[PDB]
Amino acid sequence: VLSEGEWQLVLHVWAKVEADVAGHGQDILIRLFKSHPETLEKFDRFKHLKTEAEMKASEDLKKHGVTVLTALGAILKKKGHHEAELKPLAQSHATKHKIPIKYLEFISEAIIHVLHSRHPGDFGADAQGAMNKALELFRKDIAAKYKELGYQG
Ligand code: HEM
């Protein structure tokens, strides 16, 4: 359970993201795909991209980055009271997209890295710890829905 102080730290940096959702989403997906190439293989939509320059030039990848970060922002802004938002996301990622929980750890690391790069003055250690806790809460709650459905592994 995050404290109100931890949520404020999370949402203070998140408000900076919402100034350039698309640039953040590109940086985060690209870092994900470079750091963990097995993730790229889950996107039939993107698996033709073989270089970081190709990734940066894909408007379709930039669109998906906005989709991802818009869904994550709506979850974060519920401060934990996010059951309605997670249900559908867990269900599609477990049963349709077939995304292991570990890959949600990987994209959480990429989000934290990108926020540190773009917002260092609002992403000191206190805020990095709080965002780590927020993303852990996201993964914990998704993992409980995966387990229900027979996908926690
Ligand atoms: C912060 C974590 C994430 C969020 C908030 C998120 C959100 C979304 C949303 C909102 C959609 C479209 C609606 C739906 O299908 O449910 C989507 C699609 C999808 N996501 Fe995620 N996602 C996350 C992480 C991941 C990761 C780590 C992967 C793969 C490694 C992945 C793979 C996919 C795939 C394959 C699609 C369908 C893309 C397509 O072909 O259109 N997601 N995601």
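By Swiss-Prot numbering, chain A shows 2-154, in order.
Header entry for method reads X-ray crystallography, 1.2 Å.
From the backbone N, Cα and C atoms, a Cβ is placed for every residue, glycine too.
The nitrite binding site annotation in Swiss-Prot covers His65. According to Swiss-Prot, the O2 binding site annotation covers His65, on the basis of experimental evidence. Positions annotated as heme b binding site by Swiss-Prot: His94. The domain 'Globin' annotation in Swiss-Prot covers 2-148, and the record cites sequence analysis as its basis. Where Swiss-Prot documents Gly122 to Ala as a natural variant, the accompanying text is: In metmyoglobin.
Positions of Swiss-Prot features highlighted on the structure.
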residue: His65; record: nitrite binding site; Cβ contacts under 8 Å, 6 or more apart: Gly26, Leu30, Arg46, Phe47
residue: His94; record: heme b binding site; Cβ contacts under 8 Å, 6 or more apart: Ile100, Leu105, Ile143
residue: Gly122; record: variant position; Cβ contacts under 8 Å, 6 or more apart: none
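For the domain 'Globin' (2-148), DSSP puts the residue distribution at 116 helix, 0 strand, 31 coil.
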